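Here is the structure we will look at, set down as structure tokens.
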Amino acid sequence: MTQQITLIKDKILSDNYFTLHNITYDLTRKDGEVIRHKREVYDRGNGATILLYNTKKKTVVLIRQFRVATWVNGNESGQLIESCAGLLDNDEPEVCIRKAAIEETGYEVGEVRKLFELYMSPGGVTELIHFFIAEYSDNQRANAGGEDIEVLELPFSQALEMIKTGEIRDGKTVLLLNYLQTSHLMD
Amino acid sequence: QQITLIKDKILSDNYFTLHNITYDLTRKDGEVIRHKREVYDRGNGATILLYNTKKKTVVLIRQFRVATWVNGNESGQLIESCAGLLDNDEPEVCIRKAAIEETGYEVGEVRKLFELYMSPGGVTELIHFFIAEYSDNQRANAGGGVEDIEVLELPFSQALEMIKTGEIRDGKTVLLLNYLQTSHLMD
Ligand SMILES: Nc1nc2c(ncn2[C@@H]2O[C@H](COP(=O)(O)OP(=O)(O)O[C@H]3O[C@H](CO)[C@@H](O)[C@H](O)[C@@H]3O)[C@@H](O)[C@H]2O)c(=O)[nH]1
Ligand SMILES: Nc1nc2c(ncn2[C@@H]2O[C@H](COP(=O)(O)OP(=O)(O)O[C@H]3O[C@H](CO)[C@@H](O)[C@H](O)[C@@H]3O)[C@@H](O)[C@H]2O)c(=O)[nH]1
Ligand SMILES: [Mg+2]
Ligand SMILES: [Mg+2]
Ligand code: NA
């Protein structure tokens, strides 16, 4: 995978809703040897996720909704607990995530803290994910956050044992709770 | 709660599989609502962080990832915790084999953290997460080609730094590094 990446072919395998490409690239080695590779690349655009936490109560806000992709893959009920999250669409990550937060969780969020931007599945998915945390309070609650999306308010400690047992099993939701833990913000 | 799969359509089956799934969802009323969702299925995998308590080092890898190349990773090169796809193998057999091919270590004992969905929007993938201690006495070769992957050993203080500089920017690697920290085995 060293150096010299010549792009050779970008074929669209499927462009219904999101896009599936087949990508042909060449890697050229130290000696000048050229090896051809072919890789499916699925482009659903980038996303952002936020973790709402509160230091007055030691609580965090998450959601739960039906994820069909997990229903077809081992998740019996299909419902999944997760940090609030949205696709970028036409929006910068901040705008994206503020709106996402107020549609899904019904909180008007103020100061945010960006953590990192991570690829979640870099083998075959372009998806970059913008991570945020922000503190919440009862003042910031505009509405209810309704889709089958249920808003969960629970102890930070509870959420942590749910990672332990399997009740929480989403990746971006685990990163975020683990970062809040290591941040000390909740102590 | 009540879920019925109506139609599973194959949009692409060139190598991996892209499905367009129609399902009925019964609401908090008894209300039936129909959805269509693209679901990409590349199977599942397993990833392993290798750590040495004596040297306080970790082992990670650097390879080219086309999925990131087309979405913001200039050189396409990406640092990740060793991983492989399941290929009908059990997570532990998989990751044991992944470790020798990619890192050159026949790791002895192995610990299982959890299984997480990495991108539950439209990707099926479930990753099995691992850690295990390593030593030179476990090495045999220096990374082969199942590929030409590069093997980075580095100070575990540096790896954490790189997550903050965004030099490390892969979902499964951050988790792995973050969990190890929280676990304290490195103090
Ligand atoms: N027909 C159709 N509609 C879709 C599809 N995917 C999304 N939609 C529409 O878009 C909505 C989803 O909006 P978001 O809240 O932005 O999507 P999300 O699933 O929460 O996405 C976030 O989390 C994912 C899981 O990690 C991330 O992968 C993603 O980037 C994003 O951050 C759905 O209610 C639906 O109307 C699809 O495959 N087919
Ligand atoms: N033609 C073709 N071949 C492929 C494709 N994807 C993989 N292969 C073949 O399978 C090999 C992949 O090596 P693995 O170590 O088994 O998988 P990985 O690419 O490291 O994937 C791991 O990381 C991904 C990203 O986090 C994970 O999504 C995946 O589950 C796995 O754990 C490649 O060298 C290649 O020969 C594809 O889209 N097309
Ligand atoms: Mg959402
Ligand atoms: Mg690999
Ligand atoms: Na496209």
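Quick note: numbers on chain A are straight from Swiss-Prot, i.e. 1-146, 151-191, in order.
Cβ coordinates come from backbone N, Cα and C, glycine included.
Under the heading Mg(2+) 1 binding site, Swiss-Prot lists A:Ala85, A:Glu104. Sequence-distant neighbours of A:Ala85 (Mg(2+) 1 binding site) (same chain, 6+ residues apart, CB-CB distance under 8 A): A:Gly47, A:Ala48, A:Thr49, A:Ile50, A:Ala100, A:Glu104, A:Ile129, A:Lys176.
Taking the Cβ of A:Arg44 (mutagenesis position) as reference, residues of its chain lying under 8 Å away and at least six apart in sequence are, in sequence order, A:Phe18, A:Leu87, A:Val125, A:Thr126, A:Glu127. The mutagenesis experiment A:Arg44 to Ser is recorded by Swiss-Prot, whose note states: Decreases catalytic activity rate by a factor of 53 and substrate affinity by at least 2-fold.
According to Swiss-Prot, the experimentally introduced change A:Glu151 to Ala is described as follows: Decreases catalytic activity rate by a factor of 4, but does not affect substrate affinity. Taking the Cβ of A:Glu151 (mutagenesis position) as reference, residues of its chain lying under 8 Å away and at least six apart in sequence are, in sequence order, A:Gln65.
Annotation of the published mutagenesis A:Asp152 to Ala in Swiss-Prot: Decreases catalytic activity rate by a factor of 2; the original residue is retained in the structure shown. In sequence order, A:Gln65, A:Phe66 are the residues near A:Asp152 (mutagenesis position), counting only same-chain partners six or more apart with C-beta under 8 A.
A:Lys176 to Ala appears in Swiss-Prot as a mutagenesis experiment; the accompanying note says: Decreases catalytic activity rate by a factor of 820 and substrate affinity by at least 2-fold. The DSSP secondary structure for A:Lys176 (mutagenesis position) is helix.
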Among the recorded positions A:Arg44, A:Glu104, A:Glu151, A:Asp152, A:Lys176, the ones with a Cβ under 8 Å from any Cβ of chain B are A:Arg44, A:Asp152, A:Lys176
Around the C-beta of A:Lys176 (mutagenesis position), how many further C-beta atoms are within 10 angstroms, looking at every protein chain? 25
How many Å lie between the CA of A:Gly146 and the CA of A:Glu151, given 4 residues are missing there? 6
